[PDB]
Amino acid sequence: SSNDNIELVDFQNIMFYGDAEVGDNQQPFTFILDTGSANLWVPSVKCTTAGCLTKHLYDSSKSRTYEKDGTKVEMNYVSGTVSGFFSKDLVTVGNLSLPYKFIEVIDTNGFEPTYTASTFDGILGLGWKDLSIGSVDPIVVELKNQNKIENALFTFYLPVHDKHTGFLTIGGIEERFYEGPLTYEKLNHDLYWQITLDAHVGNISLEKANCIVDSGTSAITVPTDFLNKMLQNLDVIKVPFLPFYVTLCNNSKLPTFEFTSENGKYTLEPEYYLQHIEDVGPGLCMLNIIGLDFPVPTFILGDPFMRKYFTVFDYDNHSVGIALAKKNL
Ligand SMILES: Cc1cccc(C)c1OCC(=O)N[C@@H](Cc1ccccc1)[C@@H](O)C[C@H](CC(C)C)NC(=O)c1ccc(N)cc1
């Protein structure tokens, strides 16, 4: 066995976070563990924007293993931008440490008011090297190269609000987390943890849709066209301007998403994508789904999918393994 287990903390089934440390003195930070990006960044002690106010800040002068870099970086997410410079220091994830190149952030104006209203300190990417700024080798690939872990893979057992905690597990697959078979789907590219699946909901079908398995997206994203076709007559209301689709929690017309390959069929019933339950007035629910268009039809299988399905991210075999997550630990 062995394996490096990092506990995940849930925030109302919307978000979940995990802790890691930087510096030979292991200064603590709370992170978004993101399979959809490939850089680690923590706010520096030299950051004075309002966002930086409530955060755990990184002080390089307090760490002997720190190595100066200074190369300026502007980190642009779809969610916002943070800027700073590269630095090298010891990074500690679970019970493992390694020297690592990260971004020391000094300006978060372009990420406010989001950052100001966040509990996390930084973001820790878990994608492929080519998805990174600075050509940074993935943390997991490094640990493997350094013989600290059994395999160059990590798995996500997402926490379920109310029922249980989760775990980011580095180095090997633990059966304690799933039931039934674990089916692998080959990555179509070494960038995002993206695989090809046929997407189906009700009548609509999108053959060989690119699907990004993203721990960092808190919703299921659907191409707008496909989304337009499925909402016809469903008793699902869109609040204009805003990305909210609301519906009665008991709307019997709600469809099950179906993602299929010749290896497995993964579904997402209404109970997995309806947020709310006993809300404003009667039983209004919002769908944790939004429309989003990429150059080629893409689905982002974000947290709602991962909460149902245990996922394995395998660098050695360039694939994503999917299994039904055990309901409770
Ligand atoms: C939270 C949330 C809710 C609904 C929908 C979405 C999309 C979402 O997520 C918002 C978000 O920005 N998510 C990212 C992680 C994140 C989460 C919260 C706050 C900031 C970032 C990350 O998971 C996903 C994106 C790419 C996909 C949209 C294709 N990454 C980059 O932008 C990126 C940047 C630089 C790179 N070199 C590589 C990638």
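The numbers used for chain A are those of Swiss-Prot, and the residues that appear cover 125-453, in sequence.
Looking at the header, which is where the method is noted, we find X-ray crystallography, 1.8 Å.
Yeah, the Cβs are placed from backbone N, Cα and C, and that goes for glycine too.
Spatially close to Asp158 (active site) yet at least six residues away along the chain are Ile247, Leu248, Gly249, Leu250, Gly251, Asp338, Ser339, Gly340, judged by Cβ distances under 8 angstroms. The active site feature in Swiss-Prot is assigned to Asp158 (among others).
Under the heading of mutagenesis, Swiss-Prot lists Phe244 to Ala or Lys and annotates it as follows: No effect on catalytic activity. DSSP classifies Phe244 (mutagenesis position) as coil under the three-state reduction.
Within 10 Å of the C-beta of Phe244 (mutagenesis position) we count 20 further C-beta atoms, all protein chains included. Annotation of the mutagenesis experiment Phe244 to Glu in Swiss-Prot: Reduces catalytic activity towards host hemoglobin.
What Swiss-Prot records for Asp338 (among others) is active site.
There are 24 other CB atoms within 10 A of the CB of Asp338 (active site), with all protein chains counted. Among the recorded positions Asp158, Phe244, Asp338, the residues whose Cβ lies under 6 Å from any atom of ligand 1 are, in sequence order, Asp158, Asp338. Under DSSP, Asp338 (active site) is assigned to coil, being neither helix nor strand in the three-state scheme.
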